[PDB]
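Worksheet for the structure shown next.
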Amino acid sequence: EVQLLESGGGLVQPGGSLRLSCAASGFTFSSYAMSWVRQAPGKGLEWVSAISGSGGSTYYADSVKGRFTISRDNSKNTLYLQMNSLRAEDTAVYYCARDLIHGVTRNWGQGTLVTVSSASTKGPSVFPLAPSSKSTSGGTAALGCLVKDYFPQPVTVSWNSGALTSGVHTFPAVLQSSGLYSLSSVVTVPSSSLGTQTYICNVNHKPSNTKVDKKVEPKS
Amino acid sequence: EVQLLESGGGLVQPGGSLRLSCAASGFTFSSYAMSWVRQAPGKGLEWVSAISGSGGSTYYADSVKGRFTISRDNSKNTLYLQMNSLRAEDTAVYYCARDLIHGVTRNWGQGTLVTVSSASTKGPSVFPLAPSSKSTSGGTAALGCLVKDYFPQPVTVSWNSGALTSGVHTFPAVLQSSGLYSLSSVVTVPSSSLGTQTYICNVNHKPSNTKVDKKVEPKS
Amino acid sequence: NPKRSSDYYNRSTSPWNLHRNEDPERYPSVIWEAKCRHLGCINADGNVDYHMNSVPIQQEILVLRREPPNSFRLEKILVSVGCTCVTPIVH
Amino acid sequence: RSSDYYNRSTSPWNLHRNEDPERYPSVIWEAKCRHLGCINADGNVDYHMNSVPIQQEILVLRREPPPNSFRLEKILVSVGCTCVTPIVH
Amino acid sequence: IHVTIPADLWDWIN
Amino acid sequence: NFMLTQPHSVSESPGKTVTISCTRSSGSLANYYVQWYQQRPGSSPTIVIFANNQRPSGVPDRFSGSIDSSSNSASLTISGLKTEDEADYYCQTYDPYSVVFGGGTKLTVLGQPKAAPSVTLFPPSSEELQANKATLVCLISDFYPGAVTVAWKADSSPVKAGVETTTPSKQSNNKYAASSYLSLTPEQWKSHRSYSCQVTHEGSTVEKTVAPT
Amino acid sequence: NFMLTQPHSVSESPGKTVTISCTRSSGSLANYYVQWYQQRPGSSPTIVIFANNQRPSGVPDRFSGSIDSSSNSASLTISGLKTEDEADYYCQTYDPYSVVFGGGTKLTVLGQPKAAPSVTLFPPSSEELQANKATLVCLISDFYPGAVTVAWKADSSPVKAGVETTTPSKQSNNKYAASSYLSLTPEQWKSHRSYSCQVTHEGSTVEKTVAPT
Ligand SMILES: CNC(=O)[C@H]1Cc2ccc(cc2)NC(=O)[C@@H](NC(=O)c2ccnn2C)Cc2cc(ccc2Cl)Oc2ccc(cc2)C2(CCCC2)CC(=O)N1
C-alpha cells in the first residue's frame, strides 16, 4: 500500500526558511515523478513544484520560483521541499503527491501545516465553562472549556483522558482580529451526574508544548 | 552508406549443406533486424528467414523450417544462413536485407547464387570472336569472347581488366538442353585501333575457381 | 533485484521481464537481464502494435571470472538493462 | 557508433560526457531523454506518456582520499530511455 | 597499493 | 500558463445525475490528461478519476470522467447522486511545464432535513475575571442548513464591538456548529444587568441570557 | 499465414497515372506496414515505398503509397509515368512471425517506338576448330518489341538441329537482347559454302552470313 508521510511543517517568520520532507513507502520510489501541492485554510488546491523520478527535471509554480527548491533522495525514498524567503501568503497545508507521469497525480499524503507569520508561538489559557441553571434544561447540563488565545493551529481537546466521548462537541476555532485563535469544547451530561462525576478537559497545544488538564465543576 | 555483401553461394548436391555470409557496413549493425530473401530465376521474391538485432529472436518461412539456421556475429558485423538438407527447389539468388523493424526491409544486398543440382561443376572453354571485315561497321568494329559450356552460373566478364567499359555488351547466358550454360561478350571498338590495341576478355567462373584472360586479335 | 528498485519494466510501452543469470565462477554471481515481453509495443488502446518494436537496450560491462575454470580474468559481457520502443519512421 | 536506438526510439535520447579524473573510467557517456513526452504515430511529442531514463547500477574505481589506494564505488548511470504511460494494460 | 573491496567480493576470492 | 474554470457551486437533488465541468483557457484540453479529486472537510484529497476517465478501485461506478475537445472542457459525472457525495471537487491537468488545479466546486445535495440549533451561553469564568479579562461564549450546534445569524445585546442594547463569530462548519453528524465570542472588560461585564446571545436560524430566533455573580 | 495478391501485369501510356494493388488474404492490412520494391532486369530490388507511404530520398515524387482498410489492400501509384518506370514491382508486409511478398507485377509503359535489331554473326574460331568443335554465334540486340524469330541456314537450307536460342531479355534501355548458337562438327562447317543467321523482327529481316576459311 502506497504511503506518503510529510514532516517538517511549523511556524516561521517572513523571510525565514523551512525544509519539508515526505517519506515514501509501498512503491518503487525512484520510478515516480513527485509533486508538492498546497492549500491555504478554506481555499483551493495550488500546485507548487514537481520533480522527475531521477531528479533530473524540476518544475515550479511562478509564485515560488527562485524561493523554493524541490529535491529527492532515491536511496532514502524521500522527497524534500526547501522553502526559503517565506512570506505570509505561503501559509498552507503542504501535500506530497505521487505522479504516474508529469501532471497525473495518483496518491496524496496527509499534509504538513506551514504557518508563516510575524506573530510568535503562544500557548493558550484554559478556563472552565462551569455548568449552571442557565446551561441546564430537560435533564441535561452543558459544561465546557474555553481554550483562549493560542497560536499557531492546531489544538486538541479530550475529556477525562478520552474515557468521555458521548455528548462531546469541540468547536472549530475562531481566528480573532488579534491574529490569535480561540476554541471551546463542550460536553452535555445528565444533570444528576454534576458534583458526583468528575469532568476534566485535557487540552494539548503541541506548537507551544502546552498540556492543561482543567477540572470543570459547578460553581458555589 | 549502407553496404551488404553476400558470399558463400555456389553448387551443392541435393541433401548437401552450405553456409552463406553477409558482411554489413555503413550502419550500427547490432541495432538492426536482418533478413534473408531468395529469388529463383524468373520467379518472385520469397522471404526465407529473419533475426532480431540482438540475435535473441529468429523467424523462418515454412518451406525452410528445421533445415536452415539464421545467426549473426555482431562483433564481426556478419549475418549467416546455414542451410542443411538442400533440395533443387532451394536454387535461387539469396539476398541479405536490413530491416528497420520486423518485416520492414529498407536495404538489399547484391545477392549470391545458390544452385542445388546433382550435375558436376564445369569450367568454361573461352574462345576469341575475332574482328574481321564481316564484323566492321566503318569506324567501329565488334570483337568478342565466347564462354562455352560452364556450370553452374554465374560468370562475369570484363575487358582489359576493367579499363575498357565503353561499348561492352555481355549477353545473358543460354541454358542448353545439356544443362550447361554458354554466353558471349562483345565490345565495339575503333576500327583504327585493331592490331595496335590489345583486347583481352577477363572471364571469371568462381564456381570452378577458374579465371581466363583471352587475347582477341584480328585473324590473318 | 531491479523489480524492487524500479517498476518501469511494467509501465513501459515496451515492457520487459527480468531473468536471473547464475554463474558461481563469475563475480557478480547473479546478473539480472531484461527480456522484452512483446515483439511490438503497447499502443494507446492497450494492444500490441506491430508498427513498432520493443528492443533491448544493452550495456558493455566488465566482469570477474575464475580462469582456469589464485588467478582472475576481467571479461567484457553485454547485458540487457531494459527495453525501448523503436519505429521505422524517424521524426 | 555501436547503436542508433537513441535516434529511432519513441523516447529518443542524447548522450552526454561525464568527466572525472579521480574516477576510472574517467569518461562515462550518459543518456539524457530528449523530450518529456514520447513521439507518437504522427511524429508529435505526446504528453499522455513520458520518456524516462533506464538506469543501471555499475561499479567504478575511485581515488579515495581525493596515488596508492582505490575504492570500488557503486554508481547509477542512464543507459537509454523508455516510454511510460499512466495506464497499465 | 590499497584497494577497498566489499565483503562479498573477498568471500568469492576465498 | 493556463487556467481551469469550474462552477463555484452545484446543488442537486438525490438520485439525479450531476455534471461538474472544467474549462481550459489556453492549450488543447485533449493533449493532456485530466484528473478529478474529491475533498471532504478536514481530509486529504482522494482521486475520483485519473487519465480523463480511469476509475481506481474503491471509487463507485456512479463516478465517470469525460472530455469534450470542441468546448475544450472536461466533465465529472455522478449518477444516482447520494448525500455522501457532498464534498469539494477539483479538476486538474497540466502542460509540458506546469500543473494546474481548477478553483474547485462545492457540491451540495438537496432535500436534507432542517434541524434547529441547540444554543448555550456561558458567562466569564472566575479565573478569567481574576486575570482582568472577560469572554462570553455562545455555542451553537446541530443546525441544518448552515446559515445562522448571531447578535449580541448588553442589557437590551445591540453590541458589535468585541464580537468574533466563526463561519459555521459541518460536524461528524453532518449538521453544522458555530461559536461566537464577546470580549468585554470585567467593568463592562459587572456594569450591565445582563448580556444576551440571539441566534437566528430559518426565520426563528432563540435568545440566551447571562448575568454577573 | 497469409498471401498478398497483385496483378500479373499493369500497362499505361507515358505521362499517365498507374495504380498497382496488393490484397491481403487474412489479417488486417492496417495492423502492419506495407513496403513496395522495384526490380529492374538483372538487378537487386530497390525500395520505392516503406511504412505504407514513406518515400526515401532518390525516389521520384511521382511514386506514392496508400492503404485501403475496407478492401484490405495497399496501392502503389505512379503519376506522370515515364519509360524508365518499366520494371517488376513487389508489395511486402508481415504478421508477428512471418514476412510475405506479393507475386509481383510487371509494369509495361505503352507506345514505345519499334526498334530494329543489331545483328552480329561470328564464325567458329581457329582455336575451337582445332579442339574438334564448331560454334556459330549470332548476337541480337536493341530490338523493340521483344518478339524475334531466329532462323539458321546451311547454304540455302533451313537448319534446326544443334541450335540453342535464348528467350529475349530486357536491357537497361527497355529494348531487348537475344543470342543464338549453332553447334556443328568441323566437317559440317567445312562442307558448306556458307551458313546464315536470319533474324526477323516486326516483319523485317536481317540476314548475316559467314563462310569457312
Ligand atoms: C559508453 N560507455 C561508457 O561511457 C562506459 C560505461 C561503463 C560501463 C561499465 C562500467 C563503467 C562504465 N563498469 C564495469 O563494467 C564494472 N562492472 C560492473 O559494474 C558490473 C559487473 C556486473 N554487473 N555490473 C554492474 C567493472 C569495472 C570496470 C572498470 C573500472 C572499475 C570497475 Cl569496478 O573499468 C572499465 C574499463 C572499460 C570499460 C568500462 C569500465 C568499457 C565498458 C566495458 C569495456 C569497455 C568502456 C567504458 O568506459 N564504458
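Here chain D follows Swiss-Prot, giving residues 62-127, 130-152 in order.
Even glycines carry a Cβ here, placed using N, Cα and C.
Lifted from Swiss-Prot, the feature list:
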type: MUTAGEN; residues: D:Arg69 to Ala; note: Impairs binding to IL17RA and IL17RC
type: MUTAGEN; residues: D:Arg78 to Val; note: Decreases the affinity for IL17RA by 5-fold
type: MUTAGEN; residues: D:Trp90 to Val; note: Has no effect on the affinity for IL17RA
type: MUTAGEN; residues: D:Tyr108 to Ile; note: Decreases the affinity for IL17RA
type: MUTAGEN; residues: D:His109 to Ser; note: Decreases the affinity for IL17RA
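Filtering D:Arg69, D:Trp90, D:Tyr108 by Cβ distance to ligand 1 (under 6 A) retains the following mutagenesis positions: D:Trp90. Under a cutoff of 8 A between CB atoms, and with a sequence separation of 6+ in the same chain, the neighbours of D:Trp90 (mutagenesis position) are D:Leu76, D:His77, D:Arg78, D:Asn79. Between the CA atoms of D:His109 (mutagenesis position) and D:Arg69 (mutagenesis position) there is a gap of 20 Å, rounded to the nearest whole number. Where the chain is interrupted between D:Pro127 and D:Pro130, 2 residues are left out of the deposited model, and the two C-alpha atoms stand 9 angstrom apart. Cβ neighbours within 10 Å of D:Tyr108 (mutagenesis position), excluding its own Cβ and spanning all shown chains: 22.
Secondary structure at D:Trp90 (mutagenesis position), as computed by DSSP, is strand.
Distance from the CA of D:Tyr108 (mutagenesis position) to the CA of D:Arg69 (mutagenesis position) is 18 Å. When secondary structure is read from DSSP and collapsed to three states, D:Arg78 (mutagenesis position) falls in the strand class. A simple way to gauge crowding: the CB of D:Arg69 (mutagenesis position) has 24 other CB atoms within 10 angstroms, across all the protein chains here. By neighbour count, meaning other C-beta atoms within 10 Å, the densest spot among the mutagenesis positions D:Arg78, D:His109 is D:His109. Proximity to chain C, taken as a Cβ less than 8 Å from one of its Cβ atoms, holds for D:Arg69 among the mutagenesis positions D:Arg69, D:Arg78, D:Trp90.
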